[PDB]
Amino acid sequence: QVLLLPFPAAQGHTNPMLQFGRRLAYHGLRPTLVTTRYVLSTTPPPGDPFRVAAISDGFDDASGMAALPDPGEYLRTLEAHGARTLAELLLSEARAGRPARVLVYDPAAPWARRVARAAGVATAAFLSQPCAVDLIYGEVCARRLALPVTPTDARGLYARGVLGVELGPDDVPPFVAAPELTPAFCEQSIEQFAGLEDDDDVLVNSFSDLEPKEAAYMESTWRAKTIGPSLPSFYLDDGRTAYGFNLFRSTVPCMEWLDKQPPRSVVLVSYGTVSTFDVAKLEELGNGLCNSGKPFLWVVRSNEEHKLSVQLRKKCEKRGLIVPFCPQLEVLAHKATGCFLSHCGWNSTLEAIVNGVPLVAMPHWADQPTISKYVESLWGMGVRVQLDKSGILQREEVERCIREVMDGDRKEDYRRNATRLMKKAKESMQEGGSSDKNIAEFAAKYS
Ligand SMILES: O=c1ccn([C@@H]2O[C@H](COP(=O)(O)OP(=O)(O)O)[C@@H](O)[C@H]2O)c(=O)[nH]1
């Protein structure tokens, strides 16, 4: 089979690799999703065409990340148990008459490539972040840039035609520009690339037209092939596609609420599945939303919602809806959706692009500051919130950015760019498109 090993944490996102796997199954390959025992027992399996299998991260009954909140210690524990149990899985698969043909893995777990290579299984790295960020990490790994990475280093790469934007201090990836703040994440980011040259294939969830210089450099430097955006075929208009109302229509109550709002009127608001906001930050964000006067759909996770006051929740009742989780793709495809106030995680960004939704970017760390710069400066599909002198986001700034995207003199600029990139994203994944071609090549290689 083809084994698919997304980053084996509950906080990891399996769907981009599953959508790659669905495309491989269309070409006749047989995919298995490999997750932790904890994830397997706490989420529904993917269903046809997938098998499921498990490894362990040390914690089969509880969440390893809650147990081990120091990131370095969680990652060392995952490596020790994961590598052992992955080896055991490769053997048990072979003994069950399903020897793995290839292991597709997120190199944010680079021990997986060692284990598979030692089992004589081909390996394909699946980069889950944008080429722009990936190449900066790769230059550090390759010892072409020292730590910390500076805006001067970034300006060099722009000048050499590698980066298509000039990154300032608030735009360079903090895990390498401020590595003392997050030692384990700095190491994780760089070690993604350590030994990547030994893989059979290297894949990235992006498309060439979005980041042309960066994807070209990733291809020539790391053999990376673009295979995205790795989203459901429906949202890419890929029939293997006529008039636009979502045929993949759920019963989720927030969708009923969106159905009653006017076209392009609603602000979707999410800071993703990992970041935590303190009470003060939630208060500035929620008041900004209320102060905007727009309808809004605010995702506040179950594990965060204790921080919302009664009074702010009531204020949000006037025009807003607060939910713990939404069907974000379905939301973004909805005719009522006008803009997305996002932390600019890459999956959320790609989902916004495929649906032509303009962005208000509120980045925290990882790839988000970089993505937010591309959003505002190269892609032109939205604006980034400006923090005050002490690094605080103020309610007045939240409000001003919402208004600027929905009502400002440049409203039509952001919409125009979003629509333009939407069309190119779809093209890339349709038959004969730049990403589709790389998927087909891979599939033939492993048939
Ligand atoms: O209410 C929500 C919040 C998030 N997501 C999905 O969760 C992923 C979040 O990934 P992202 O890279 O944006 O950031 P993270 O959450 O890892 O910071 C995306 O696929 C979202 O569509 C969702 O479906 N519903």
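Numbering, chain A: per Swiss-Prot, residues 15-254, 259-465 in sequence.
This entry, so its header tells us, was determined using X-ray crystallography, 1.7 Å.
Every residue gets a Cβ built from N, Cα and C, even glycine.
Mapped onto three states, the DSSP output places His27 (mutagenesis position) in coil. One entry in Swiss-Prot concerns the mutagenesis experiment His27 to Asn. Its note says: Loss of activity; when associated with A-120.
Within 10 Å of the Cβ of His27 (mutagenesis position) there are 18 other Cβ atoms, across all protein chains. Here Swiss-Prot flags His27 as active site, proton acceptor.
Marked as UDP-alpha-D-glucose binding site by Swiss-Prot: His27, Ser142, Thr291, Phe343, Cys344, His361, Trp364, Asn365, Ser366, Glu369, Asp385, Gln386. For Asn365 (UDP binding site), the same-chain residues lying six or more positions away in sequence with a CB closer than 8 A to its CB are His27, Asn29, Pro30. The DSSP secondary structure for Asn365 (UDP binding site) is helix.
Sequence-distant contacts of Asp120 (mutagenesis position), defined as residues of its own chain at least six apart whose C-beta falls under 8 angstroms from its C-beta, comprise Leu19, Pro20, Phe21, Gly26, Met31, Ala139, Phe140, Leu141, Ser142. Among the mutagenesis results in Swiss-Prot, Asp120 to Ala has the note: Loss of activity; when associated with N-27. The residue drawn here is the original one.
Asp120 (mutagenesis position) carries neither a helix nor a strand DSSP state and counts as coil. For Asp120, the entry in Swiss-Prot reads active site, charge relay, with the evidence type similarity to another entry.
All protein chains considered, the CB of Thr291 (mutagenesis position) has 17 other CB atoms within 10 Å. Here Swiss-Prot describes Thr291 to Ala or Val as a published mutagenesis experiment; the accompanying note says: Loss of activity.
The annotation UDP binding site is assigned in Swiss-Prot to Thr291, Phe343, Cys344, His361, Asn365, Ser366, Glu369. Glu369 (UDP binding site) is surrounded by 21 other CB atoms, counting those within 10 A of its CB over all protein chains shown.
Remark: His361 (mutagenesis position) has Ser288, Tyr289, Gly290, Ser293, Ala379, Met380, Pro381, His382, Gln386 as non-local neighbours, by Cβ distance under 8 Å and separation of at least 6 in sequence. Among the mutagenesis results in Swiss-Prot, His361 to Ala has the note: No effect on activity. The residue drawn here is the original one.
Within the set of binding-site residues (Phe343, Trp364), the lowest number of other Cβ atoms found within 10 Å of a Cβ is recorded at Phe343. Taking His27, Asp120, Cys344, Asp385 as the candidate recorded positions, the subset whose CB lies under 6 angstroms from any atom of ligand 1 consists of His27, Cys344. Largest Cα to Cα distance within the recorded UDP-alpha-D-glucose binders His27, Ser142, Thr291, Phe343, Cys344, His361, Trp364, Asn365, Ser366, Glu369, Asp385, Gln386: about 23 Å as a whole number. With 4 residues not built between them, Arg254 and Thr259 place their Cα atoms 10 angstrom from each other. Residues near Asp385 (UDP-alpha-D-glucose binding site) in space but far in sequence (CB under 8 A, at least 6 apart, same chain), listed by position: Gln143, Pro144, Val147, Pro187, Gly363, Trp364.
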